[PDB]
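Beneath this line is the structure, given in structure tokens, with notes to follow.
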Amino acid sequence: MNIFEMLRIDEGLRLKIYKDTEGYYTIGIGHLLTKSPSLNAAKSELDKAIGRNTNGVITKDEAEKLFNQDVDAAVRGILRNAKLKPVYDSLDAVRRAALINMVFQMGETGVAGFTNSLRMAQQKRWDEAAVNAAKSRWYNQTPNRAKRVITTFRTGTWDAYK
Ligand SMILES: [Cl-]
Ligand SMILES: [Cl-]
């Protein structure tokens with residue numbers, strides 16, 4: 001199992017523009033298109049991302065392409081963030097995946113704010129940090145996902161995804 005498989009489960013796969021839980025235009029595999037309410041803006045952003053006149057519909061391959069860029073972006077953003085890099089560098093690979101997962105979902109910014117958990121995770125005190133991560137809007141809005149991630153994080157295993 002891996003991050004690709006992992007995130008493919010949390011995000012799903014849609015080929016036609018959709019609104020997420022938060023109500024934003026999105027498509028593919030968790031590829032946020034726009035925070036704006038204009039479906040056109042969304043189409044525009046779509047077209048601009050794909051490089052063609054999509055008319056809000058994409059193909060599997062395109063979705064996948066977005067996904068790769070997005071993952072690769074997440075990995076890179078982590079490595080370039082001073083708050084995060086180190087953390088990342090200390091974790092094993094399973095946990096890294098978890099980290100990546102959250103960055104993918106909430107951005108380098110929204111994640112940099114789990115300072116308290118993160119610093120705990122830095123010390124390797126799993127249970128502690130987990131509970132703390134839970135005391136969050138994140139956790140409250142998308143409990144099931146959040147749970148899969150915090151479990152993974154804490155366990156360093158993939159149990160929550162089988
Ligand atoms: Cl893009
Ligand atoms: Cl959820």
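Method reported for this entry: X-ray crystallography, 2.6 Å.
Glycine is treated like the rest: Cβ placed from N, Cα and C.
DSSP assigns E11 (active site, proton donor/acceptor) to a helix. As annotated by Swiss-Prot, active site, proton donor/acceptor applies to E11 (among others).
DSSP classifies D20 (mutagenesis position) as coil under the three-state reduction. Every protein chain considered, the tally of other Cβ atoms within 10 Å of the Cβ of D20 (mutagenesis position) stands at 13. Listed in Swiss-Prot is the mutagenesis experiment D20 to A, N, S or T, annotated as follows: Complete loss of enzymatic activity.
Annotation comment: Swiss-Prot describes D20 (among others) as active site, proton donor/acceptor, evidence class experimental evidence.
Of all Cβ atoms in the protein chains displayed, 21 besides its own lie within 10 Å of the Cβ of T26 (mutagenesis position). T26 to H appears in Swiss-Prot as a published mutagenesis result, with the remark: Facilitates transglycosylation more effectively than hydrolysis; covalently bound substrate.
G30 (mutagenesis position) has a Cβ environment of 20 other Cβ atoms inside 10 Å. Swiss-Prot documents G30 to F as a published mutagenesis change and attaches the note Almost complete loss of enzymatic activity. The enzyme is destabilized by 1.5 kcal/mol.
Residues or ranges marked as substrate binding site in Swiss-Prot: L32, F104, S117, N132. Listed in sequence order, the residues of the same chain lying 6 or more apart from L32 (substrate binding site) and placing their CB within less than 8 Å of its CB are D20, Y24, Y25, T26.
Quoted from Swiss-Prot for the published mutagenesis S117 to V: 50-fold decrease in enzymatic activity. Over all protein chains present, the Cβ of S117 (mutagenesis position) has 22 other Cβ atoms lying within 10 Å. According to its DSSP assignment, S117 (mutagenesis position) is helical.
Cβ neighbours of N132 (mutagenesis position) (same chain, under 8 Å, six or more residues apart in sequence): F114, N116, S117, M120. Swiss-Prot lists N132 to M or F among its mutagenesis entries, and the accompanying note reads: 2-fold decrease in enzymatic activity.
Put simply, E11 (active site, proton donor/acceptor) is 10 Å from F104 (substrate binding site) when counted between their Cα atoms.
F104 (substrate binding site) falls within a helical segment according to DSSP.
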